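Trainee: The following block contains the structure, expressed as structure tokens.
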Amino acid sequence: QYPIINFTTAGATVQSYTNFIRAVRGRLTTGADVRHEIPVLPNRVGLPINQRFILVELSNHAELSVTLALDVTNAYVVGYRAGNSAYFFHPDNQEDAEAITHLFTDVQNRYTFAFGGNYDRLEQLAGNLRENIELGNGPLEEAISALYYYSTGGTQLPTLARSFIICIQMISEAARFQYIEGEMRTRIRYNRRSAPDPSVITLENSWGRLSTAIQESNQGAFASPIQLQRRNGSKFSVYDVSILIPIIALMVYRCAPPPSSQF
């Protein structure tokens, strides 16, 4: 039912990763909602269940496969399947709890984690912050194996949490931000793993606020500036959507677009 996008870390290149992220974005957004050249994800309100999720089938060089389920309203990884078992993060509400029952319906073993899938929770479980977790093709290769072996006792909880953190940034955050996609492309090109710098972290942290600021803007102009960080940790002030067009690829729906109001 739900669309499937395939990616493998086995012999991954800049091009194969680029193809993957483009395909993810294409399945996340319909094209109905583009504001200041930036696409918006579907509104949760009234979204039919048959259009709610996409599936990302990840394979690795170790010949293992896991399937991530992404919510189209926010690109969130809501859970995963590995063989005979599926695991879902603790739902935020009753609607989301019902929604995830439509995922991996033929799986033998269904589990819901007591913990939510937000970075705060995952970092505390990993025993490491995002700033200290290496990203790249190698980390993703290893993350796929760690997710695969969790149900059989091969993967400790901190490793599982770390592996989710890797997957989320390399898939969901890359889909949300061309800038983060670019940072992952660089890591793949040189096959060099590294933790995300402050520019990546602050973009991740600011996605909701940037989405709202753009959508509530007066003709693109923010009422309040948003502070981001450069690679060296120094401040970068955002006053307008214009500077974000090469940076952000998709936004969460936050408000209705104001009438065209052309002069």
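Residues 40-302, in that order, are what chain A shows, numbered as in Swiss-Prot.
The way this entry was determined, per its header, is X-ray crystallography, 1.3 Å.
Using the three backbone atoms N, Cα and C, a Cβ is placed for every residue, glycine included.
One entry in Swiss-Prot concerns the mutagenesis experiment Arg83 to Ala. Its note says: No effect on the toxic activity but suppresses the vascular leak syndrome. For the mutagenesis experiment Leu109 to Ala or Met, the note given by Swiss-Prot reads: No effect on the toxic activity or the vascular leak syndrome. Listed in Swiss-Prot is the mutagenesis experiment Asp110 to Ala, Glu or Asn, annotated as follows: Suppresses the toxic activity. Experimental mutagenesis is annotated in Swiss-Prot for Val111 to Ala or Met, with the remark: No effect on the toxic activity or the vascular leak syndrome. Taken from Swiss-Prot, the feature active site covers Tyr115, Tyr158, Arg215 (among others), and the record attributes it to similarity to another entry. Here Swiss-Prot flags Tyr115, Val116, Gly156, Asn157, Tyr158 as AMP binding site. Quoted from Swiss-Prot for the published mutagenesis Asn132 to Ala: No effect on the toxic activity but Suppresses the vascular leak syndrome.
Would you situate these features in the structure and describe their surroundings?
Mentor: Classification of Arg83 (mutagenesis position) by DSSP places it in coil, neither helical nor stranded.
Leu109 (mutagenesis position) falls within a strand segment according to DSSP. Long-range Cβ proximity for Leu109 (mutagenesis position), meaning a same-chain Cβ under 8 A and a gap of 6 or more residues, is found for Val63, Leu67, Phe92, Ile93, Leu94, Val95, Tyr115, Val116, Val117, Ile210, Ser211.
Counting only same-chain residues at least 6 apart in sequence, those with a Cβ under 8 Å from the Cβ of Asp110 (mutagenesis position) are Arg91, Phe92, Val117, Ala138.
Just so you know, the Cβ of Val111 (mutagenesis position) picks up 20 other Cβ atoms within 10 Å once every protein chain is counted.
Its own atom aside, the Cβ of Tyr115 (active site) has 18 Cβ atoms within 10 angstroms in the protein chains shown.
Of all Cβ atoms in the protein chains displayed, 18 besides its own lie within 10 Å of the Cβ of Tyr158 (AMP binding site).
For the recorded site, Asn132 (mutagenesis position), the DSSP three-state label reads coil. All protein chains shown were included, and the count of other CB atoms within 10 Å of the CB of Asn132 (mutagenesis position) stands at 8.
The 10 Å shell around the Cβ of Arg215 (active site) contains 28 further Cβ atoms across the protein chains shown.
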Trainee: If you pair up every Cα among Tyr115, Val116, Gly156, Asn157, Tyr158, the residues annotated as binding AMP, what's the maximum separation in angstrom, rounded to an integer?
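Mentor: Of all Cα pairs among the recorded AMP binders, the widest measures 11 Å.
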